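Structure first, commentary second.
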Amino acid sequence: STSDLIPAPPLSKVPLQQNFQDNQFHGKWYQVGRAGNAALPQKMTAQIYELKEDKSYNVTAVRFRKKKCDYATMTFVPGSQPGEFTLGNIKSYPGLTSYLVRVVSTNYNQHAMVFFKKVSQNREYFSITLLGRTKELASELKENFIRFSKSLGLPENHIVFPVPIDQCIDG
């Protein structure tokens, strides 16, 4: 019925990891950081990336909800340039007309920063996630995650750091 979101930033303000290596990005990643213009404590979730033969990703989200492990699998389709992706079978997602994925930065074996933008029910949402190969990351990376977010118009109260857990995501 109604909603008010912080304008999505122009893509030019969103870097792209150069010479992106899709194979090395495969595997599990913990969501240590999450920022978004989305609606206003969160337990940590994980995202497993698997490179299919056709080089598109099978991404599985895993979270601990209501005492159970809830799984969700999406399909990331290589976009206009390496490190960028689009959502597969988008028509199976009610009211979703656009979905963009752009790997901002990553050393592949420790951390990554991913930028997400989508159009759902005509409302434009965007978000940045700080992923770590481990549930914990150096403060310096978190600080850089925080600065990046803010540089995109997002206030601190829109930047949360999920609390690490053991259930479902392995501990």
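Residues displayed in chain A correspond, in order, to Swiss-Prot positions 23-62, 68-198.
For this deposited structure, the header notes the method as X-ray crystallography, 2.5 Å.
Quick reminder: no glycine exception, Cβ is built from N, Cα and C everywhere.
DSSP gives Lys145 (mutagenesis position) a strand state. Residues within less than 8 Å, Cβ to Cβ, of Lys145 (mutagenesis position) and separated from it by at least 6 positions along the same chain comprise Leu114, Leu123, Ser125, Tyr126, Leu127, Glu151, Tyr152, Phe153. Recorded in Swiss-Prot as a mutagenesis result, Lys145 to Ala carries the remark: Strongly reduced affinity for catecholate-type ferric siderophores; when associated with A-154.
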